[PDB]
Amino acid sequence: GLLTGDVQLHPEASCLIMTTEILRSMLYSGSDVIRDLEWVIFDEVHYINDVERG
RNA sequence: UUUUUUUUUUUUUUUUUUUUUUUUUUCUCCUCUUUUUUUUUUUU
């Protein structure tokens, strides 16, 4: 599944690929998807130093 | 000489029922005068 802002495909797939803001968006609410999560992996961790998105 | 990112129109449907017009009041109440009562009869 792809949860990009401008492309939404299979939002109920086993594997979801999304931008970072989506993860916090589904973490503010419950969304009952955190219960069946085994691995969550981040691809670019060097944005902790980002001045506006860190 | 002005880059990068910020998801979206609630889920559900394959439940049983053996009655019958109406419907429920109003009180006792001084009748004035020629009479017995005429009468057959025939033409419809």
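In chain A, numbers come from Swiss-Prot; the residues present are 381-434, in order.
Determined by electron microscopy, 3.7 Å, according to the entry header.
The backbone N, Cα and C atoms fix where each Cβ goes, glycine too.
Following the DSSP three-state reduction, the secondary structure of A:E424 (mutagenesis position) is coil. Quoted from Swiss-Prot, the note attached to the mutagenesis of A:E424 to Q states: Abolished helicase activity.
Taking the Cβ of A:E424 (mutagenesis position) as centre and 10 Å as the limit, one finds 8 other Cβ atoms among all the protein chains shown.
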